[PDB]
Each structure stands twice: as C-alpha cells, then as structure tokens.
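So the structure is just underneath, and the comments pick up after that.
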Amino acid sequence: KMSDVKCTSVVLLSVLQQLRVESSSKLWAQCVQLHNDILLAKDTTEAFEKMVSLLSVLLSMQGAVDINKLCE
Amino acid sequence: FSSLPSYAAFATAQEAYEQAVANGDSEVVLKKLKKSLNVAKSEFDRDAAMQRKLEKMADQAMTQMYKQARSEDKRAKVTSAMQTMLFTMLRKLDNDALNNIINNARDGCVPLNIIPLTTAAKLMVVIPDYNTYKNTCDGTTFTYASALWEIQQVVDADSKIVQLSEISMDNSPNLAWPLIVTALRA
Amino acid sequence: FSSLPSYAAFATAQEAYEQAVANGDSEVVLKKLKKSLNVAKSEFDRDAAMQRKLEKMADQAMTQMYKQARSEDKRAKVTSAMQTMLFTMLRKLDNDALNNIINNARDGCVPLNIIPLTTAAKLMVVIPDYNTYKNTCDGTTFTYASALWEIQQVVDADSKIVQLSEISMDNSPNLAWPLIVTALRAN
Amino acid sequence: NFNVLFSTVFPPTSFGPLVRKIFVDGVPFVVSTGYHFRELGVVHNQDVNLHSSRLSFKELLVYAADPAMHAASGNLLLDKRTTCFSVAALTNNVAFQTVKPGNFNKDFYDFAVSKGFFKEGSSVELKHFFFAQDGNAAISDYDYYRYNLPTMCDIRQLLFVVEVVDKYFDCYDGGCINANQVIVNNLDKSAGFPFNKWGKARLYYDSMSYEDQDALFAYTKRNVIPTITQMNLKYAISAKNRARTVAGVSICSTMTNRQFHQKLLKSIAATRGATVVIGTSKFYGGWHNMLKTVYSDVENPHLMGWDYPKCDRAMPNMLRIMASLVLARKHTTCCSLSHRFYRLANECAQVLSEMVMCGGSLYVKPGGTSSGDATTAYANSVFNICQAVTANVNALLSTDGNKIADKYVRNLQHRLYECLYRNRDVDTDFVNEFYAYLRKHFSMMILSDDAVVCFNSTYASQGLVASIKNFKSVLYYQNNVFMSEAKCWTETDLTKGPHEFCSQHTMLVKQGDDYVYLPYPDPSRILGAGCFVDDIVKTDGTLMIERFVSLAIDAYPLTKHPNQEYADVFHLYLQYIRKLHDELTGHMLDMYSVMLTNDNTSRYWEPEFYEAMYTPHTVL
RNA sequence: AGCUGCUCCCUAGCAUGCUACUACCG
RNA sequence: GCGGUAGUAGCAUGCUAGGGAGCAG
Ligand SMILES: [Zn+2]
C-alpha cells in the first residue's frame, strides 16, 4: 500500500513535468518538495495528505481532459 | 537444408555405395564410389552451409529493424500512455479523499490553488452551478477532500462580493454562476 | 575473374579432353587429360583466388583515403570557428581604461581578477531574499567596488520584468525570488 | 608550508593568473604569462613572444582555453547566494538547471507483486529512487566548498610520513611516454568549456597529429596553462535526496596529464597481492583472494573500517600537493628538476585552484579535489595511506614509555622520536624497520578512499597501534571535520568478513569441497534498478533483456543467504527473463511467421550460467 | 556532459592452431 | 603405402576493432 502510493507519486510528477510546469519556479519547487517528501515517508497517512496536495496541482490546470481519461 | 539441388547428387552416389556395400564387389568400382562421393560431399557441403548461415543473418537483420521500429514508435506516445497509466493507478489506489476531488473535478468543481494541509491557510474553489452548491455547501460548512472548512466569502464572475443568504434556487439566474468560494480549514 | 588468360586455356583443355572422352581412345588419354585439367585448374586457382587480394587491399586503401580526407576537412572547419570566436570576443576589451591600468603597471603584468572590477561597464547582482535586497541594491543608484552604479531593468527567476515599486516587504511573498539586477557604471 | 600561513594576510584579488598585452598580426590580445599561487609563490612563463605573425593550431588551442579572454570580455558579477569569490558573468542571463524524475517500469512491478513481493511487514522494500531537484540546486551544491580552510601542517612529522607512504609504492614503475603510446577509452565524451561548442574529444584527437601533441606536452614543461572546469548535475539512482555534481575538465589538461601519468597508473592497475587493490575483479574467486591476502598472518586479529566526511571538499591543499609529488617521484631519469616543478605548477593551476563555470558564470575554487581529472582514484589512495600512517605515529608517540613492557617496542618509540624531531635527513634503516612493523601488526586493503584493516587487538588495547579514536583526533586537527563513530565499524570474528566494503557484504559458503567468501549486494538496490529507469532503456523489456541478465549476475549470491526473502530476488529475475524471451518469440511468430532456428538461450534462465561466474577458473 | 576499474552480449577482421576432403610430387 | 607442397570445407584458442548494456569508487 505504501509501494503503490510511492509509484503513483513518481508517475504523477512525470505527468506534471511533461505539461511544462517547470516554467514557473515556485510551482515546480513546491511540486519537487512534495514528491521528495512522499518518497521518504514511513507511515501511509501523511503520504496521502501530500498526494492530495500534489494532485490538486494537476486538477487546477486545464491541459487534461478529465471526462475522457476517466472512461472507466 | 535438403531442398537444395546437390542433395539429389549426394543421395544418388550414396545409394550406389549402398548397393556396393550390399554387393561385395571388386576393388576398382569401389574407387569409383570413393572418387564420386567425396566430390559430392564437397560440392554440397559448401552450398548447404552458407545458405544456412544466411537464414540466420536475415533473421537477425529483421529483428534489428523491428527493434528500431518499436523503439522509435514508443517514444512518440509518452504523453498519452503516461496519463492513462496515472489514472489507472489512481483508480486502483481506492482512496476516499482522492476519489472526492477527482469526482468533483469531473463534474466541474476544481480548486484554484494548491490544497493546504495546515489548519490555517486559505482555500478557493470554483462552483459552476447550483446542484453542486446544494450537495456540497450546507449553511456555513464546506465538505471537500474528506475535510471540513468554514466559509468566509462568496463572489461571482465579475468580482463582486455576494452575501450567502441570497444564494438559492429562484435567485440563481441573477448571478454570474461561476462562483468562487473562499474558505478556511477547521 | 572471367576474361583472364588462364580461363581460355582451362576451358579449351577440358573441352578437348571431354570430346576425346566421348571418343574414348586410350587409358593414358584419361590420365593425360585429367593431369592437364589438374594443372590448368592449378592456373585458375592462383589467378582467380589470389588475384582477389589485390582488389581487397585497394579497397582498404580507398576507404582509408576517404577517412583521411574527411578528418582533414573537419580540422579546417574547427580552426575557422576558434579564430572567429577569438576575434569576435577581442572587439569588446580594447577600451581606454584597460590601456590606462596596463600603463600604470611596473612591468605590464596585472592580476586578472581586477580587470572586470575596474573596467567593466555593466554589473549584475543576484539577490536571494528581501533583506539582502534592502542592504545592497536599494533605490535607483548604489555604490560598490569604489564606483557608483545606476539601475536599469530588474527580472526574476522566470526572466520576467519586475518594476521597482513591487519590491516591498508586503509584496515579497508573491515574487519568484532570486532577483537579478542590472546596473550601469556612472561617470 | 610557510607560504600557506603567510598568504592569509594578503588580499584575495592578488592571486591567480597574471595577464599581459601582446600583438598578434598587429592587433592587441590579453593573455596569461604567469601565475601567483597561495602555496608556491610567483611563477613566470619562459616562452612569451610579442609581435607574432599568425597563430598555428596549438597556439589557437592554448589561447582559447585561457580564462583571460573570457573574463576580460564579460560583465562584473556580485552573487549574494554564495560566499565564494565571483569573477565574471559570461552572458546577460543566469541559467537555472533542474533534475527530472525517473520512469516507472510497471510491467516488472506487476510481475513482482504477483509473486508475493512488497507485502506488509516484509524485510525487503524499495528505498532507492530517482530524486528530483529544482533550479537552485547547482549553486547550492557548489556552495559546499566553504568547508575548505587553510591548514598548516606539522612539517617534521609529515616529512617522515611521506617517506613511509612512498615506501608503500615501491613495486611499480613509471615515466613519460609518447603520444602514439597513449590509450584512450570512449573517445565520444565531453571536452570541456570552449571546446564543447564545436565537437567531442574525438574531433580534437583527430585534428592533431602525433607531433602537435608532443609539442604541446613539451610546452607544458616550461610554461603554465590555466583552464576552466565545468560543473554538471548527475542523473542517477540513490538513497538520499542530496544533489550530486561532477567536474568536467578541459581537453587541454587531460591530453597532457595522460602522457604524464598513464604508465604508472597502468602499472598500478595490473598488480595482484598488494595494498592498493585498484584493478582486481571480484569474479572467479577474486574476493576470496583479496580477503585472504589482507588477513595475512596478524596475531590477535580484528577487522576495522572508518569514514571520511566531506572527503573531496575538505581535503587540505598540502596533502594534495604531497600526493602529486609522491606520484611524480617516478620521473627520476626522464625529467630534469625544473620540468617536474612546472608539471606540479600546471597540475595545481588546473585541478586545485582553477576557475569554475557554474550556471553561466565564473567563480574561484578555494581548494580540494576535482573528481573529473585523470588521477583522482590514485591520489585518493595516497591520501588514505597517509592518514593511516599519521594515526599510527600519533598513537605510538603519545603512550607512556615507562609502562611499555616490551623492550623492542620501547626502543622503536625512542628512535621514532629521534627520527622526527632530532634528525634532519632521511634515515633509510629506520624507515625499513617501521614499514616492516606496520606491515606485520597493521594490514590494510585500500581503494580510492575506502579501506579495510586487520589489526592486532592486544597491541591496540595497549596503545601500540592505531585505534578508532586516533583516527578521530587526526581528522579533527588535520582535516577540519568531526568523524562520528556511528559510521565506523569493528568486527571481532574473522569467519564473517568485513561488515562493508564497496557496498558489498561478505558471506562464507560451502562451494564444492571447500568454503569460500562471496560478496552480495543490498536487495533493494537490485529491485530499484529493476523498477525505475530512464525511458526505452526499460519499460519495454523485450527490447533489451540483457539488462536483467546483468542484474541477475549481480544478484546470484543471494541464493545462499539464510533469509528466504533474499533468494526470491534471483528466482524472480530468472522467471522474468524466461517470460521476456517467450513474449518476444510469440510476437515474432504472430507477426511475420518467424522462429529463431536454434535458441542457445535457455541457459539464461538456468542457474549454472550464473553460478560459473563465482568459481575459481577464469573464463572471461 | 566527467576520470577509472570490472563484467555480459552481438558483429567484423587477421594471425596462429586443430581436424577433414581434392590435386601435384617424392 | 608414406612424406612434403598447393587447394576446398568444418571446428577450437587467443588478438585487434566497432556497437549496446550493467556495477563499483
Ligand atoms: Zn618524466
């Protein structure tokens, strides 16, 4: 359960990086800090906090079609 | 590699020698069969080797070009495979707090800044219509990301502060509906 | 090889040999024809198997020659590039201040670390946070290295222009915060 | 040693290259003609020519690498992020460089999960990742040179430690070579600043004939050429979120340092059974041989290992100069006395206090070692041996001699004091005797700043050989660092090997008829290498496959571990290799109709292939 | 974007060597 | 019948070269 959240964090930062987010220094710094803090966590209750925080960044942009990728 | 022409020769003389070893015959006609087989096992043992190596040469060249094609085509689709994998993994993770914000974003309620973790700090969320306001807002409390927040201010699209009491079903078509709620974590 | 002297001899030798075999004259005829076509294939062996090392060696030489020509062209290209760079960077330092400080030396030798300090016409300052900005590049002009500089243009880590009225203590948390100031030397 | 102390009084702008104006073709240049060192004083070049008609290829090469023209034509820089000296900005913008995250190999992770891995409470879990960095990482990593401080040495003790250290290097041979005897691996790497604008090292090795290289090498024995070093961020797997950097040195420096040092370096890397073990492979029984050689015949043996905090940033300049002189002591018949001094000056001006290109700006390096020059791993070994010898000397001279019960050791102590503080020239007999004593009671095995020691415990409990506190004291007063005993280890049982050496653990196993020593890695390192990659290189296993063959070779010895969760790594890798082969063949036959005629590949998922790599009969 | 050391796989070339078959001669 | 030299085919060891990859300091 910890392994899954760490792998998801890696993939999430890759997606954020290829959406040209590092062109804003503050946002990239915060994203890097959250990604590095998730990978060093030892209990799986703060990793989910930081995952909510880090996924809100992707949810606040408009470069992804949420209705299409979530066809289930 | 028996489909080669020279095989028909190599068997032919060999067949002769079979008859020879069945006959028990003289000395010279066996020299015949030790002078027209060693020319057969030499005219054939050269054609049936280079072609055998050529088959594997063709196979390895085809594999090399296939490797190049697939590697070329894999790094042209990163931007779609990565998003598909991300959402598959998120769906498998099965978390309540993540599902809440994902479904809200699917309907239209999206945040405007990073969601804060401290009990302090300000949150701003967009509201596209009244149905989401009704099942999300209740009085002065806001349920978001499996957490509870207290409302501080509501506005509309023209940046004009709107008091909370007037937000209702009948007055709805009188406000610029992309509302922006500001709240603070409990 | 297909049209070398050994080919005609070997071909006619075996043609006559097998025509006489179709005649079938003697027992020494077979031995003689087979010896001729043993020594005439002993001509088509040296002349058709060792003749082919000559061509391979010539091709070795030709590929080496091509390689050497290409390596000789690349050297000229890089030489031109280097000397163009040297001459283009030369056209900026031949000022009158450099001549002054070189004619003030007792042998013509000076430390290099003082050449930008006393002759450069433009200064760049990199500032990490607000207190350091308030201590170094305050206002429109400031003093440094026994000179006085006047500010023009301020940018941030995103390379976007910032006005001097936005760098306050309240607006500080809204800036990308290495700041890069560019100033000109005042006379 | 005296210059080091006296140079702290004078302004820091008076050190570095000395420049002068020359007239090529009738136009004035600004070029370097000398140098002012903090340790060596003022040095002037011997061949300086005003009024030159035109420049040849090697004169252009020398003038392009000089920082004089680059610094004299740039802007003035005041950088408040660091405390180091800043010279100039070479452009109108500052560059901020980041590090990307890694790529996820989801197929391998799914396969591993479907075989019972990564369960809760397991003893094997992922701890090696690719960590990402933001735009402030390079300057914040360069700022660590603030831990280098001017250090004066005890000269009379150092002048004896240097003789013992030099005796540790007596079996080798060296000297200068010609340009057509130099061996270059990987001619497709970077060539440093200026030169990374136009090509790689291949272009500069191709454009210069064997006579141009000889002329440049002969030039460097009468003149000094300063250069510029570039700093580059690294992209690799790790366990800590610290950023790592490497130094890229110019081609003008490497080309000549190879001709100076390569013969001795290749002599060192080809010897078996000595103290320095650079070049010895761990395969086909090499680990066992190394361990049995280091065990020697010490009497009450224990094993010990220690640590160097901030090794490359904190090393003082006197020890680096000493290492260079020890290496150069092999040039007694090919070089004169002035040639050797100018070679030392060139090395100091290029890899000790050179100018550093970080971002797009030039800074001054206070000191330390640059990890990208042609002699790093051997200078590090010399430094290691020097510190160990110093610790032993300090341990022996600070013991009350009225309590030492052995007559021989008491006489050795008396003569050691006389040889340090009462004699002026070298005494070779006592150096022989002290070297023999050290080799009998203190055995070492050294790689470039890594070490294992087998020592007599009865002697170390009486103060006659170095303990682990002597190292702490020596590092405190000669290296300006505090070494904590939570990163050092001791071992009282020899049937278990060293606790750590080169990130490997040791284990004694029965193999055939006898018991041997085998090394094994950390399982999480292998699994992390399998799971996180840099695109295409994995995430499609069928295209490489050999990656997993190499990773299974590295992980074979885990099958002999008592813990059962450790052999599962080797068996998982074998099963994945078989799966990949089957999938590739299935694709190939379903899409052309093609079959590999004869496989000769089933050997890759059977363990005899991997077992044969650890048995003493070399088949490389 | 660096300096080294070790290892695995594929291709090509040459030399050497082994072995087998044809020819000449003694 | 044997020895030698000249040929053709297969196998073995190492030596150089080119390419891909893994580990350690
Ligand atoms: Zn020499």
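Chain D is numbered as in Swiss-Prot; shown residues: 4704-5323, in order.
Placed from the backbone N, Cα and C atoms, the Cβ positions cover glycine too.
Quoted from Swiss-Prot, the note on natural variant D:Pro4715 to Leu is: In strain: Alpha/B.1.1.7, Beta/B.1.351, Gamma/P.1, Delta/B.1.617.2 Iota/B.1.526, Kappa/B.1.617.1, Lambda/C.7, Epsilon/B.1.427/B.1.429, Theta/P.3, Zeta/P.2, Mu/B.1.621, Omicron/BA.1, Omicron/BA.2, Omicron/BA.2.12.1, Omicron/BA.2.75, Omicron/BA.4, Omicron/BA.5, Omicron/BQ.1.1, Omicron/XBB.1.5, Omicron/EG.5.1. According to Swiss-Prot, the natural variant D:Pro4715 to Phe carries the annotation: In strain: Eta/B.1.525. Taken from Swiss-Prot, the feature domain 'RdRp catalytic' applies to D:5004-5166, supported by sequence analysis. Quoted from Swiss-Prot, the note on natural variant D:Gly5063 to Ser is: In strain: Delta/B.1.617.2, Omicron/BA.2.75, Omicron/BQ.1.1, Omicron/XBB.1.5, Omicron/EG.5.1. Swiss-Prot gives this note for the published mutagenesis D:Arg5125 to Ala: Complete loss of RNA guanylyltransferase activity. The active site annotation in Swiss-Prot covers D:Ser5151, D:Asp5152, D:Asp5153. Per Swiss-Prot, mutagenesis D:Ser5253 to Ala is noted as: Reduces RdRp inhibition by remdesivir.
Look at D:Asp5153 (active site): DSSP puts it in a strand. Counting other Cβ atoms within 10 Å of each Cβ, the lowest count among the recorded positions D:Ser5151, D:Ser5253 belongs to D:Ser5253. All protein chains shown were included, and the count of other CB atoms within 10 Å of the CB of D:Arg5125 (mutagenesis position) stands at 9. Recorded residues D:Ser5151 (active site) and D:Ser5253 (mutagenesis position) have their alpha carbons 25 Å apart, per Cα-Cα distance.
If you measure from the Cα atom of D:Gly5063 (variant position) to that of D:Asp5152 (active site), you get 32 Å.
In the three-state DSSP reading, D:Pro4715 (variant position) counts as helix.
Distance from the CA of D:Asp5153 (active site) to the CA of D:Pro4715 (variant position) is 35 Å. DSSP gives D:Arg5125 (mutagenesis position) a coil state; it is part of no helix or strand. Distance noted between the C-alpha atoms of D:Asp5153 (active site) and D:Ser5253 (mutagenesis position) is 25 Å. If you take the C-beta of D:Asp5152 (active site) and look for same-chain residues 6 or more apart in sequence within under 8 angstroms, you find D:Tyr5011, D:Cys5014, D:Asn5083, D:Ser5084, D:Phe5086, D:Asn5087. Rounded to a whole number, the distance between the Cα atoms of D:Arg5125 (mutagenesis position) and D:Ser5253 (mutagenesis position) is 58 Å.
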